[PDB]
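Engineer: One structure, as structure tokens, below. Some questions next.
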Amino acid sequence: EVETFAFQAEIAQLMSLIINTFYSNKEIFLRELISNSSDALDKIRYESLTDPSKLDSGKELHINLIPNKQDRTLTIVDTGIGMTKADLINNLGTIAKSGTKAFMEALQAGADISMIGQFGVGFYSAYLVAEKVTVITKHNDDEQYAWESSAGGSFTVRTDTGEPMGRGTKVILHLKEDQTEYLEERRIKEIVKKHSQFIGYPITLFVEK
Ligand SMILES: CCN1C(=O)CSC1=S
């Protein structure tokens, strides 16, 4: 059972802008996703202070970066609070609507794409480098879901039958054919050092075989 949904018009417009605009400083996508993971980690950590049983699905709070040249994917894994089915279909898009409006206004007034995270919609910068994004997520209060979109106005959600994650989010970037530099260890190290050096959680960059 795979459900297909339309993005709101404003969100679709934003992802077309990201895909079609000429903008060479694509590497900021990593900083935005790592920032999202850190936010999700902060949330489950704060919740656990008043309800320790929220860490029963995994006490480790961390971020893993996993390149795979064979599949041509870069995966950003966190053990943060995760997302419910309602988040995937409703809540994230509701919030993103006003952040997109503000970002798009700032752009025509002289801002640039690197400022996207100041507007709360840094996730869609993934389409600077990815032709398709698959998101696996598990929240304590819901089932494990796979979200997916190749842009083009629509996204899918299904119950995920793969390996159980426990709790957290896995963002799988299926990289565009000319963006495989973001599979290289030295390139990923450089970007993390430059843009994410003070994240308050361990970032482990896996190496490939
Ligand atoms: C975690 C992945 N993601 C967002 O951050 C906004 S929509 C979506 S799926």
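Numbering of chain A is taken from Swiss-Prot, so the residues present carry the numbers 16-224, in order.
Backbone N, Cα and C atoms are what each Cβ position is placed from, and that goes for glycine too.
Pasting the feature list from Swiss-Prot:
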MUTAGEN   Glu47 to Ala  Strong ATP-binding. Strong interaction with HSF1, HIF1A, ERBB2, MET, KEAP1 and RHOBTB2. No effect on interaction with TSC1
MUTAGEN   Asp93 to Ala  Impaired ATP-binding. Strong interaction with HIF1A, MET, KEAP1 and RHOBTB2. Loss of interaction with HSF1 and ERBB2. Los of interaction with TSC1
MUTAGEN   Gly97 to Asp  Abolishes ATPase activity
Engineer: Using a Cβ cut-off under 8 Å and a sequence separation of 6 or more, which residues in the same chain sit near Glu47 (mutagenesis position)?
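Structural biologist: The list for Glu47 (mutagenesis position) reads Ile131, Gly132, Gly137, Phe138, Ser140, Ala141, given in order along the sequence.
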Engineer: Work out the three-state DSSP category of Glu47 (mutagenesis position).
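Structural biologist: The residue in question, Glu47 (mutagenesis position), is helix (DSSP, three-state).
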